[PDB]
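Report on the structure given below.
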2 protein chains.
Amino acid sequence: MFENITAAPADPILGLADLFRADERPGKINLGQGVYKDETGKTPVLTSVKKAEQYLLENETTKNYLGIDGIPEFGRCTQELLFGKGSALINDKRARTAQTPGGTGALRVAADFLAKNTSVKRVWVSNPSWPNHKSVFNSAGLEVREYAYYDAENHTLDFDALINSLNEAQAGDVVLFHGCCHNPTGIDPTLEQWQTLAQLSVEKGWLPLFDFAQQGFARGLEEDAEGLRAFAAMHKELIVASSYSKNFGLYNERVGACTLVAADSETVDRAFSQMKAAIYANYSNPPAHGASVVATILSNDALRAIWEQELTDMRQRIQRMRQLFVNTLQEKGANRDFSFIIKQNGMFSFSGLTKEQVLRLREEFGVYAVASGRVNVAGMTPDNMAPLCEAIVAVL
Amino acid sequence: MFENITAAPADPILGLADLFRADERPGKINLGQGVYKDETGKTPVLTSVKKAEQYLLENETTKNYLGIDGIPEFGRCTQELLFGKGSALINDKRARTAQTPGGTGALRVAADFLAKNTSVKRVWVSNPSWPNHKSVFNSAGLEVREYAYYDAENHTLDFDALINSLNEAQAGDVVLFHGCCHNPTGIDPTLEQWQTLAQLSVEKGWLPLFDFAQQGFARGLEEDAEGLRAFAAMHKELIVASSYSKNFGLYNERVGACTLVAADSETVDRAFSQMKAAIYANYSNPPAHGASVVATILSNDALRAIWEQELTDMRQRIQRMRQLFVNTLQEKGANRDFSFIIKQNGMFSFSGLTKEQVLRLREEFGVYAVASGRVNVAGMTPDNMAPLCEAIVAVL
Ligand SMILES: *Cc1c(COP(=O)(O)O)cnc(C)c1O
Ligand SMILES: *Cc1c(COP(=O)(O)O)cnc(C)c1O
């Protein structure tokens, strides 16, 4: 059976990770990873999370199965984070939320649900996008198509080209939007631009699908949801894949959610039952620990306050690195204006380096980035900025 | 899009659970659930698990992603549990193990892997089987077919009928075996019978797929793997879906494994790369906490010793309930000989009650079992045995 199975392609993300480990050079710098890093260069457990875990250690009396859709309070808190306290969506009971193993899990559950219960045949993703999106949808049996997004000249959202491209999208197609902190470009639509896309979406007949991987990393928790909420006000139908991997630092505990919005309670409840069917045939029910940590934090005034400041501290450190990066390149003799980096949002930023410049940065200077030129800004610190920028300037 | 979506069928397992909650009667007895219960009627966290969780609370410094295949030590311990310390399979490096979200997750990952990389078109499951098997394989796009198993007259393994039925299976078909503690019948093959099926499987050309949900609930950890190991000695190719839900009491943390066996290291490593691809497009990587608890326990001499005795205590309490049940029915005037219950293994047992007897037991006497007549023996205690058996005798 397995004699002639074709190997999976190498995978450059794991390859980059392994080449970074083997690199015996002491001044090596990793900007190719997907996780947050602090001023010391590590991915720590949040203080709020540790406190939540201690409480669970002390008060859990059973590990009996969660329901297919997971911890109710988790779903309730997730819906308030996405739509806001006073949302009409929540009030009319139009939204149903499944706890899932991470954002990826939420995308996959969304994909299986649509492929098995709707007429959806294809999904539209940005160019570039996170490469995991394509694989997830393709596995459910959905075609992936690309719409234009990145203006390579101005390091901006090519908005005219984005509209032009999506006009090819038929009614009943899914169109995937990154709620905030676009991966890999860090380029987000403005509110006016979100409102325009919301309007275009309703008349063109798209099912919008929002991927929220970094809620709270752009401007703030509420601000980063504005785009979503603009779509929410316009649309009858909507899906959201959200992740707490980055904003709670719970990557390996697989904490995410799939939220289904329909016109009314009877419809959403009926659609959601088939979404639960898609979860039952996949992993049966979701993992409790990570999601229980999140629900414990968000429903407790003290822990939430502590957590929100931790998230704010991450957001601001990134924003300090963005500026320090631009100023350091400026004063190191930068063959280029990098001021666009400051206007980009969140973990990631397209540096605009060529694949050869990137490959050279690794070979000569021990600086690791992704082939596309994506850099993780959280991998930058005050200590490694000088040598990072010297390397970059030397390859321009 | 969601306007005319057909609702999912009610689901009787959740329906049974909800009807049990609403039941205001004080003497109600639940035998319809899938989880272990102790003498007090609860599903507690194991002492070994709590100790493991405390150690993790104190020593974890990051929640950074696990690899796609999860915690290495977890995989190593899982392979020793399945194949044994000195196994040649482990020595020749023929087995590769992915940590997965529960046994269900392992079945789904197995299913996607086979559907996408082999010529497998159908899977053979026992009659009856756990209904989740059918849904999982059907979602990957695989036909499910049934082979005979249960001898309804003698409450035994209808072995002649089992062989006769599986002769319909073509070469290149998957045949699913329950390693031990068959769900729902509790009827396992003897070693001689396992050796016979192993032999038949190799000449007929089946890819065997083992589902281990209750390793350690029949006779012991090593004993319950004999069937698997008999197949392992004969076969070049094999898949195992194992679960730590029941034997570590970690149900909601989703702790399982998919283990792939091929002829040699180069083949298994190449096949496993595509299995990792199937995980990447599903939930990206597995949840750490539950699997970290398992790895921490199994790799530590003290905690493992404590855990093994906890598992032994569960196995023996079940075996005491089996006997108490038969003796109590005998001395309550049983219209029937229930001695077959004592020879059946693990959590579950087919009582041999009709769906009307079951429905009547719930309506009149507040005793809850599954429509098929499956009873969870761990739901029986010394306190509720008398009233349980009185109800049963009254409906025969
Ligand atoms: C990091 C990231 C995620 C996170 O996925 P999890 O499964 O939640 O770890 C999801 N989507 C995007 C675009 C991301 O960048
Ligand atoms: C209980 C059981 C399982 C457990 O599934 P998890 O996903 O590990 O909870 C798997 N297979 C069978 C036959 C079972 O009875």
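Using the three backbone atoms N, Cα and C, a Cβ is placed for every residue, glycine included.
What Swiss-Prot annotates here:
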- B:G34, B:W130, B:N183, B:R374: L-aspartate binding site (BINDING)
- B:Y65 to F or S: Slight changes in activity (MUTAGEN)
- B:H133 to N: Decreases to 60% in maximum rate of the overall reactions in both directions (MUTAGEN)
- B:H133 to A: Slight increase in maximum velocity of the overall transamination reaction between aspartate and 2-oxoglutarate (MUTAGEN)
- B:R374 to A: Reduces first-order rate constant about 10000-fold (MUTAGEN)
- B:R374 to F or Y: Second-order rate constants are reduced by >5 orders of magnitude (MUTAGEN)
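All features noted in Swiss-Prot, drawn onto the structure.
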residue : record                   : DSSP class
B:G34   : L-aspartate binding site : coil
B:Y65   : mutagenesis position     : coil
B:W130  : L-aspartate binding site : coil
B:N183  : L-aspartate binding site : coil
B:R374  : mutagenesis position     : strand
- Taking B:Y65, B:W130 as the recorded positions to compare, which has the smallest set of other Cβ atoms within 10 Å? B:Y65
- Query: So which of B:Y65, B:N183, B:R374, listed as recorded positions, have a Cβ under 6 Å from an atom of ligand 2?
  - Reply: B:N183
- For the recorded positions B:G34, B:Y65, B:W130, B:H133, B:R374, which sit with their CB under 6 angstroms from an atom of ligand 1? none
- List only the single closest residue to B:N183 (L-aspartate binding site), chosen from the mutagenesis positions B:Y65, B:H133, B:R374 by CA-CA distance. B:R374
- Note on the structure: Residues lining the L-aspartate site besides B:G34, B:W130, B:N183, B:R374 (CB within 8 A of their CB center) are B:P184, B:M347, B:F348, B:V370
- Note on the structure: Integer Å value for the Cα distance linking B:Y65 (mutagenesis position) with B:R374 (mutagenesis position) is 40
- Note on the structure: Chain A neighbours, taken from recorded positions B:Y65, B:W130, B:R374 with C-beta distance under 8 angstroms, are B:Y65
- Message: If you pair up every Cα among B:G34, B:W130, B:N183, B:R374, the residues annotated as binding L-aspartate, what's the maximum separation in angstrom, rounded to an integer?
- Response: 11
- Message: List every residue in the same chain as B:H133 (mutagenesis position), at least 6 positions away in sequence, whose Cβ is under 8 Å from its Cβ.
- Response: B:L107, B:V123, B:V125, B:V144, B:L176, B:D211
- Item | Residue pair B:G34 (L-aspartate binding site), B:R374 (mutagenesis position) - Cα distance, angstrom, rounded | 10
- Message: So if I measure Cβ to Cβ from B:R374 (mutagenesis position) and keep only same-chain residues at least 6 apart in sequence, which ones fall under 8 Å?
- Response: B:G32, B:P184, B:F348, B:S349, B:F350, B:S351
- Message: Using a 10 Å radius around its CB, how many other CB atoms surround B:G34 (L-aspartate binding site)?
- Response: 21
- Across every protein chain in view, the count of C-beta atoms other than its own within 10 A of the C-beta of B:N183 (L-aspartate binding site) is 21
